Amino acid sequence: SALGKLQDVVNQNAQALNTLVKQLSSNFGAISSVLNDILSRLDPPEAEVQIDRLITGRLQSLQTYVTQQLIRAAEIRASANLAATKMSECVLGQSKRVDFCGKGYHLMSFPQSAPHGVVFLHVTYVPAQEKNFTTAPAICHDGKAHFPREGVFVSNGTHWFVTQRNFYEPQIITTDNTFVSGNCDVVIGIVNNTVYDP
Amino acid sequence: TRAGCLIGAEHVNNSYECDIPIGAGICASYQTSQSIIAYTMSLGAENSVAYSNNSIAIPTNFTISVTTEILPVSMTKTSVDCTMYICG
Amino acid sequence: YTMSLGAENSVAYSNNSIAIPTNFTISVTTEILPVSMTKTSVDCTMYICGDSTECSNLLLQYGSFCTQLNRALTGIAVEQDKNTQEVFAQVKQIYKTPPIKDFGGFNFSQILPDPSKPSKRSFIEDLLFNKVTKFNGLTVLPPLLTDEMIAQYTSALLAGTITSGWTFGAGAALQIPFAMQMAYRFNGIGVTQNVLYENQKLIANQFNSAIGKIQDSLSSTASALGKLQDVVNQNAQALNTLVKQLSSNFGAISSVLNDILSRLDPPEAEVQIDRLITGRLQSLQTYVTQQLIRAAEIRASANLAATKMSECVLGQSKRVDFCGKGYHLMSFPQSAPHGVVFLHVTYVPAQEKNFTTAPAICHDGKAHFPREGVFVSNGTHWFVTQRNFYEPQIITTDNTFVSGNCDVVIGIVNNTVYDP
Amino acid sequence: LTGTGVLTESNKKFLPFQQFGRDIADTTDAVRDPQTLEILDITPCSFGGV
Ligand SMILES: *[C@@H]1O[C@H](CO)[C@@H](O)[C@H](O)[C@H]1NC(C)=O
Ligand SMILES: *[C@@H]1O[C@H](CO)[C@@H](O)[C@H](O)[C@H]1NC(C)=O
Ligand SMILES: *[C@@H]1O[C@H](CO)[C@@H](O)[C@H](O)[C@H]1NC(C)=O
Ligand SMILES: *[C@@H]1O[C@H](CO)[C@@H](O)[C@H](O)[C@H]1NC(C)=O
Ligand SMILES: *[C@@H]1O[C@H](CO)[C@@H](O)[C@H](O)[C@H]1NC(C)=O
Ligand SMILES: *[C@@H]1O[C@H](CO)[C@@H](O)[C@H](O)[C@H]1NC(C)=O
Ligand SMILES: *[C@@H]1O[C@H](CO)[C@@H](O)[C@H](O)[C@H]1NC(C)=O
Ligand SMILES: *[C@@H]1O[C@H](CO)[C@@H](O)[C@H](O)[C@H]1NC(C)=O
Ligand SMILES: *[C@@H]1O[C@H](CO)[C@@H](O)[C@H](O)[C@H]1NC(C)=O
Ligand SMILES: *[C@@H]1O[C@H](CO)[C@@H](O)[C@H](O)[C@H]1NC(C)=O
Ligand SMILES: *[C@@H]1O[C@H](CO)[C@@H](O)[C@H](O)[C@H]1NC(C)=O
């Protein structure tokens, strides 16, 4: 049941073809549904009246089939354009669009062929094993605010560290991962702590 | 129901996923002595984030997951001659 | 009159002049997108003849046309259900907002559901739903999800976006203070976090004022929700035309089939019933074709809404003019009749001043290029702002890097580089 | 006028010269009894989908 989208198109096309074929078993108000019978049982002056109704019916059926086929080909073209954009933005390069090439942080996609379709193997990065940590926007060492450069200030309860935003890697808060900007009485939520100078 | 009268199913006071769509918030499923049950579909679990002004959660591990995305590309190319369908 | 394309502005361009904004305004826009149509089914046997048998026998000679129309309408209904299932159900666990609402100063009480109503919608959603407010064979099928379920989905998405940021659409939702979330989203457009951690009060005031202005605009002006009313008007007009097509004669002696079956004999009534059958069948086929063509555009709009729900609310987008006019910060989803309404919070710079700039500076024969910044001047002294917010810093060897000599770069200027 | 549907007493303000009644869909929903001067509402017979 996984390859359902690819099978639905085939089923719709088969149903359309079968209906177009079965539309030839109708008389549309005539005496028969076979032109051979009408032509071998009636004279040309009187058989055209019966042939015109079949012609009108079959023409209407064929026009309906062509209209439905164009409407379906529009959706198929939209899906093909989406698949091409995905192939260009996730197989030939890493993407940053959320929920565009899988759930999680996109890493790489692998193209795989399929009957009248394409299957993408989206390798994603899903974080796990969360853990609670108390945090502060910055710190006050000598009356100045030390905002982090790339990370977040966390504390295990007693000591303050600086780690990443997607993976817990505690490091000593030094003046190489934090920048000083402004005083220490304008930011709400700041916590006093020491900054190590190598 | 808000979509009509369902004759043949039993209305349970539980909430499960949607198997057979019926109408406005009503779904059907063949679950337990077996019978068809009608119920109100559930949108999901009721989680509650421990939000505060001085707490943050940082993941310590990770998991690489590979999912599949199936997209149709083309259809069967067909050609219908009118002189063989309307006539012949 | 001849329409005007706008004002005639003239950017004062020069090889040694740059404009760096000194302030900012938090704007909140509104984008409305139609997501679903009205699920309608048409019994062709009841619409073409009506409680009759001879006309049904005459119509059975036309093949599998009513089956085709019913299949097309059922596919349209399933597509409309998929259109609203793939937009509001991008979350597995229904999140809830904490009781204590302390988000740094951002007031979400007017965007979050209120206990006043039976835990159904919010003030903005109530305005949206109050602003866009059994037949001869036609029937309207109700949608799978109800207004309450779509509203609960939007509330869960909002709670997740407020209490976790973008960590609830990429795995497990982890808690984070809203101030640090706003700082991290400011660090994604070019501005540093020290600007937010010092103008948080002004930012919260501007956000509250923008939400109030959005509410006022929704209350006073009712012409905003036009894309949602247009679809309803088109569907109603299509249904009205399909109903009024039952009054035409199409060459027959009467539009009512009972008046024909009670006046003529079966030998002569078939000729008068065939005209009505053909006319009503052509009308119904035209209606179905137009409905499919309209459902195509509605599916396109629903896919656009799913895209603006995935990488716009469950993450910050860097696509220009895709999630608001300006630097996107955060978007908020709101339920609407047959549609979705986004509230795009965008960073808009303002109050820019004119400074003189240089590509690099030469200190000891070697060139110094900024790591992340632009060299500016107040007239006599050289500084460096970040990219968009004027924060003059002393040019040290920690915010610049040396690359070659200053004899190949056009625009070099002699200046002192501070060594700590 | 021949057809089918439930007949019920209507509260419409028929005029002394009006005999029939049509809605916005050009459908007869009210008639006057040719014997008793009473207006009856013609509501369609019950139907739906299965
Ligand atoms: C964080 O705290 C909340 C509330 O006590 C708790 O439900 C959650 O499990 C904690 N997370 C972890 C894994 O520390
Ligand atoms: C916090 O971390 C420090 C350094 O790793 C350690 O010495 C201390 O025991 C930890 N405290 C707690 C409460 O875990
Ligand atoms: C955080 O919230 C608690 C409870 O409302 C409050 O007592 C505390 O002062 C707050 N801290 C800051 C600085 O936001
Ligand atoms: C930080 O230190 C200053 C000066 O000692 C003091 O006034 C302030 O209360 C301290 N704040 C905290 C978070 O302890
Ligand atoms: C992360 O998970 C793997 C197995 O999934 C385990 O071997 C490893 O110890 C975990 N990391 C930590 C820090 O516990
Ligand atoms: C920035 O603009 C706001 C009004 O939006 C004003 O209140 C504030 O004083 C301005 N600040 C600066 C730096 O001019
Ligand atoms: C938020 O605004 C509403 C009015 O829209 C007000 O009643 C409420 O007290 C405000 N809440 C805060 C956080 O000030
Ligand atoms: C430029 O800035 C320096 C340092 O703030 C100041 O001493 C000097 O007067 C300023 N000059 C002008 C023209 O503003
Ligand atoms: C900048 O433009 C002016 C005016 O054309 C010119 O005189 C000057 O030499 C130019 N300087 C540079 C950086 O080439
Ligand atoms: C910069 O200084 C060098 C000598 O140190 C000199 O040759 C050059 O002309 C100066 N350039 C400017 C911008 O005056
Ligand atoms: C028809 O005759 C009946 C019985 O006498 C009488 O009740 C009724 O009013 C008459 N109706 C008309 C239209 O004359």
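The residue numbers of chain A are those assigned by Swiss-Prot, with the residues present covering 943-1140 sequentially.
We read in the header that electron microscopy, 2.7 Å was used to get this structure.
Note that Cβ sites are derived from N, Cα and C of the backbone, with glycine treated the same way.
A:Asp950 (variant position) carries a helical DSSP state (H, G or I). Around A:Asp950 (variant position), no same-chain residue at least 6 positions away in sequence has a Cβ under 8 Å from its Cβ. Quoting Swiss-Prot on the natural variant A:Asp950 to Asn: In strain: Delta/B.1.617.2, Mu/B.1.621.
Listed in sequence order, the residues of the same chain lying 6 or more apart from A:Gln954 (variant position) and placing their CB within less than 8 Å of its CB are A:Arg1014. For the natural variant A:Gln954 to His, Swiss-Prot gives this note: In strain: Omicron/BA.1, Omicron/BA.2, Omicron/BA.2.12.1, Omicron/BA.2.75, Omicron/BA.4, Omicron/BA.5, Omicron/BQ.1.1, Omicron/XBB.1.5, Omicron/EG.5.1. The structure shown keeps the original residue.
Here the residue is the original one, while Swiss-Prot reports the natural variant A:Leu981 to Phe with the comment In strain: Omicron/BA.1. In the three-state DSSP classification, A:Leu981 (variant position) falls within a helix.
Listed in Swiss-Prot is the natural variant A:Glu1092 to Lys, annotated as follows: In strain: Theta/P.3. Sequence-distant neighbours of A:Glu1092 (variant position) (same chain, 6+ apart, CB under 8 A from its CB) are A:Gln1106, A:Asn1119. DSSP assigns A:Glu1092 (variant position) to coil in the three-state reduction, outside any helix or strand.
For the natural variant A:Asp1118 to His, Swiss-Prot gives this note: In strain: Alpha/B.1.1.7. The structure shown keeps the original residue. Cβ neighbour count for A:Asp1118 (variant position) (all protein chains, 10 Å cutoff from its Cβ): 13. In the three-state DSSP classification, A:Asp1118 (variant position) falls within coil.
Cα-Cα distance from A:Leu981 (variant position) to A:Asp1118 (variant position): 96 Å (rounded to the nearest whole number). Using a 10 Å Cβ-Cβ cutoff, A:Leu981 (variant position) registers 13 neighbours.
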